[PDB]
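Enquirer: Questions regarding the structure given below will be posed in turn.
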Amino acid sequence: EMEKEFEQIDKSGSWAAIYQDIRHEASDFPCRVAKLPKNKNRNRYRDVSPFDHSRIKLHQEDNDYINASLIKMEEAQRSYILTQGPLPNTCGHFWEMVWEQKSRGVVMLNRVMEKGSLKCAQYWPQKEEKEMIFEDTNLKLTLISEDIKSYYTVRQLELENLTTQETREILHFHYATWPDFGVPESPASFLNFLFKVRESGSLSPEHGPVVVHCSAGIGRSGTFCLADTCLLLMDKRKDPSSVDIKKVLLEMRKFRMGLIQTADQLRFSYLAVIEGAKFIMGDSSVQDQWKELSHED
């Protein structure tokens, strides 16, 4: 039981210990490409790089590097792409990645400005009538509509490969109230956001891996993927007890360093999986309760 384990860790007040244990055991793989001098200005943070074995390669001959990892969860049967907040010079790379990997959804867990600093380029258009064109990767991007909720916004985007004139619809899920290095206001509002993403079809196997990012693409991004995968796993055999949260996290950290950046984020992940189990185990009414409790409008 994750619920049993959770209480033991709370009673003894040992979340920091548990979390430090995961850091001590996490995988360590080379990040040779990310460290090449020609890629310095493609990385937002010197200490957050993608492993060479799991990094996403751009289909261009010039420089295939982007700070982005493919998290392939074999047992759960779901893939995600975790990446940093695009930089001013990598917004074209970012949308080229979306195109080549055939993704249908982009989950953004951060705001453009956080704690007084710019954490992310403004890589999508805020006005229908002002589209964006990425000359370096020959892509066009157009805002088609928005659904603005109280703490998150869903945007419908049209992405056009300008070489072939083929268009694609991308769903942008923008979480606005999740603090840098912190946790969401409640399990209910996190799970309500997660199920909005699930209900869009973006995590389906007919599409490419969903792109998930925050600023560095590890802390908030890691929390989002860990909860989803844990919920998907227990969905598979309707067996909450078969899910070991720390083992899933460690398996995820085989594909990208540093997923989940604080002990409280680890603790939150437990809360979210524990609450979401209610829905997995046949109480469909809990989804509306989350929506209410979240106050999206």
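Quick note: numbers on chain A are straight from Swiss-Prot, i.e. 2-298, in order.
Cβ atoms are placed via backbone N, Cα and C, with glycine included.
According to Swiss-Prot, the active site, phosphocysteine intermediate annotation covers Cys215. Residues annotated as substrate binding site in Swiss-Prot: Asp181, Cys215, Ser216, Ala217, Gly218, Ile219, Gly220, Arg221, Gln262. One mutagenesis experiment catalogued in Swiss-Prot, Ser50 to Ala or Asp, is accompanied by this note: No phosphorylation. Here the residue is the original one, but Swiss-Prot notes a mutagenesis experiment at this spot, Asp181 to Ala: Substrate-trapping mutant. Among the mutagenesis entries in Swiss-Prot is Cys215 to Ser, noted as: Catalytically inactive mutant; abolishes sulfhydration.
So that I understand the layout, could you describe where these features sit and how close they are to other parts?
Expert: In the structure as shown, the Cβ atom of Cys215 (mutagenesis position) sits within 10 Å of 29 other Cβ atoms.
In three-state terms derived from DSSP, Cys215 (mutagenesis position) belongs to neither a helical nor a strand segment and is classed as coil.
All protein chains included, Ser50 (mutagenesis position) registers 24 other Cβ atoms within 10 Å of its own Cβ.
According to its DSSP assignment, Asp181 (mutagenesis position) is coil. Residue environment of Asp181 (mutagenesis position) contains 17 other Cβ atoms, counted within 10 Å of its Cβ in all protein chains.
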Enquirer: Mind telling me which of the binding-site residues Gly218, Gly220 has the densest Cβ neighbourhood, counting other Cβ atoms within 10 Å?
Expert: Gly218
Enquirer: Measure from the CA atom of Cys215 (mutagenesis position) to the CA atom of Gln262 (substrate binding site) and give the result in Å, rounded to a whole number.
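Expert: Here the two Cα atoms are 12 Å apart.
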Enquirer: Using the Cβ centroid of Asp181, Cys215, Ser216, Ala217, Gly218, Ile219, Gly220, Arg221, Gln262 as the reference point for the substrate site, which residues of the same chain not in that list have Cβ within 8 Å?
Expert: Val49, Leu110, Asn111, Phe182, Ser222, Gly223
Enquirer: What's the CA to CA span in angstrom from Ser50 (mutagenesis position) over to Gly220 (substrate binding site)?
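Expert: Distance between the two Cα atoms comes out at 13 Å.
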Enquirer: To the nearest whole angstrom, what is the C-alpha distance linking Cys215 (mutagenesis position) and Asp181 (mutagenesis position)?
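Expert: Between the alpha carbons of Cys215 (mutagenesis position) and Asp181 (mutagenesis position) there are 8 Å.
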Enquirer: Taking the Cβ of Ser216 (substrate binding site) as the centre, count every other Cβ atom within 10 Å, in any protein chain shown.
Expert: 24
